[PDB]
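*Asks:* Before I ask anything, let me first share the structure, which is written out below as structure tokens.
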Amino acid sequence: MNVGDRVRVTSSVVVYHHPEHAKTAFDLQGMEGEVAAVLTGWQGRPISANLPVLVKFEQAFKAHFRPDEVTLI
Amino acid sequence: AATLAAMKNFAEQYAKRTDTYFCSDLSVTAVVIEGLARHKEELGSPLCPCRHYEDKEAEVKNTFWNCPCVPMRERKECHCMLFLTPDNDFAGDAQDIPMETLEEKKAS
Amino acid sequence: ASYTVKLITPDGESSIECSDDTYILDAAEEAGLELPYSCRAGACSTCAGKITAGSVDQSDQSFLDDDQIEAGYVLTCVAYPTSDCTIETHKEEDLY
Ligand code: SF4
Ligand code: FES
């Protein structure tokens with residue numbers, strides 16, 4: 001899982017910040033995108049994020065995921 | 001504390017914006033706002049209080065845990081139990097909390 | 001396509017040149033300014049500001065309500081300059 005890889009949302013993941021589904025639940029399963037970042041550190045210092053895999057999708061929309069939630073392609 | 005009021009005013013408005021509710025036991029709610037205000041007065045950002053970090057200065061910069069944190073913005077998952085879905089069991093039907101109820105927490 | 005953002009902070013004035021595709025807060029940080037922030041997503045009020053002159057596009061914000069939006073408050077972390085404007089920073093207090 002390196003910055004750049006194009007992943008696919010395999011696990012069911014419900015969100016509420018989707019531009020076309022604002023404030024309403026929406027499952028991202030089935031969506032494909034690319035890892036914009038893998039939160040683990042900040043300029044050397046340790047980071048404690050529990051949803052590291054950040055993935056950007058169609059247009060202005062990104063979301064964080066747990067490793068098992070996404071699958072490499 | 002001025003910062004406290006700001007964190008209180010935020011929590012109240014955010015809960016209404018995200019349709020979330022405070023814990024049926026406001027004492028828990030007050031404790032979180034008290035922590036948020038504290039962190040904000042120290043780092044400048046209301047870093048999640050109900051957690052342990054190995055570098056709070058960096059966390060604030062990563063913003064992941066800056067209230068409202070990513071899990072809450074994206075999945076409405078508030079680990080501190082501050083913001084709850086009406087569905088939640090621990091959920092109550094209040095979105096406002098008496099300043100007095102907060103002041104009484106600072107006394108500890 | 002860039003605009004001039006006249007930021008009015010507690011420490012005084014400071015004009016920066018922010019692109020139409022760059023957030024006010026980001027542009028301000030490129031100039032070396034120290035503006036407050038938290039979520040960086042427009043879901044809170046920590047970066048709250050107030051547009052005295054000009055206009056901005058903050059369609060990405062979600063915390064502020066209509067009344068507050070009409071008053072002139074904006075979330076600098078997700079605000080795009082729509083034209084030359086003057087914004088007051090550190091305005092969270094005046095919000096509520
Ligand atoms: S878990 Fe997130 S939303 Fe809940 S109090 Fe902590 S930072 Fe705020
Ligand atoms: S940092 Fe929270 S709305 Fe801008």
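We number each residue from 1, going along the chain as drawn.
Going by what the header records, the deposited coordinates were determined by X-ray crystallography, 2.4 Å.
The backbone N, Cα and C atoms fix where each Cβ goes, and this holds for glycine too.
Annotations for this protein, taken from Swiss-Prot, read as follows:
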BINDING   B:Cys48, B:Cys67, B:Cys69, B:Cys78  [4Fe-4S] cluster binding site
MUTAGEN   B:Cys50 to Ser (Swiss-Prot position 58)  Loss of enzyme activity
ACT_SITE  B:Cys50  active site, nucleophile
MUTAGEN   B:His79 to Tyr (Swiss-Prot position 87)  Greatly reduced catalytic activity. Abolishes significant electronic interaction between the disulfide and a unique Fe site of the [4Fe-4S](2+) cluster in oxidized form of the reductase
MUTAGEN   B:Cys80 to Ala (Swiss-Prot position 88)  Loss of enzyme activity
*Asks:* Given the recorded [4Fe-4S] cluster site (B:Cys48, B:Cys67, B:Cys69, B:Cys78), which additional residues of the same chain have their Cβ within 8 Å of the Cβ centre, ordered by sequence?
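*Replies:* Near the [4Fe-4S] cluster site, beyond B:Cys48, B:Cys67, B:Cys69, B:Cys78, sit B:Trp65, B:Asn66, B:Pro68, B:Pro71, B:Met72, B:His79, B:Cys80, B:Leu82.
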*Asks:* Should any of the recorded positions B:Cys48, B:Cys50, B:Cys69 have a Cα within 10 Å of the Cα of B:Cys80 (mutagenesis position), which are they?
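*Replies:* Cα within 10 Å of B:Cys80 (mutagenesis position): B:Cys48, B:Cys50.
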*Asks:* Between the recorded positions B:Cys48, B:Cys67, B:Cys78, B:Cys80, whose Cβ has more other Cβ atoms within 10 Å than any of the rest?
*Replies:* B:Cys67
*Asks:* Out of the recorded positions B:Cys50, B:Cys67, B:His79, which are near chain C, with a C-beta less than 8 A away from one of its C-betas?
*Replies:* B:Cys67
*Asks:* How big is the Cα-to-Cα gap, in Å, between B:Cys78 ([4Fe-4S] cluster binding site) and B:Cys50 (mutagenesis position)?
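*Replies:* With distance taken Cα to Cα, B:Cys50 (mutagenesis position) is 10 Å from B:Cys78 ([4Fe-4S] cluster binding site).
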*Asks:* What recorded positions among B:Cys67, B:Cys69, B:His79 are found with a C-alpha within 10 angstroms of that of B:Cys50 (mutagenesis position)?
*Replies:* B:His79
*Asks:* Note down the number of other Cβ atoms within 10 Å of the Cβ of B:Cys69 ([4Fe-4S] cluster binding site), including every protein chain shown.
*Replies:* 25
*Asks:* Count the other Cβ atoms sitting within 10 Å of the Cβ of B:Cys50 (mutagenesis position), across every protein chain shown.
*Replies:* 14
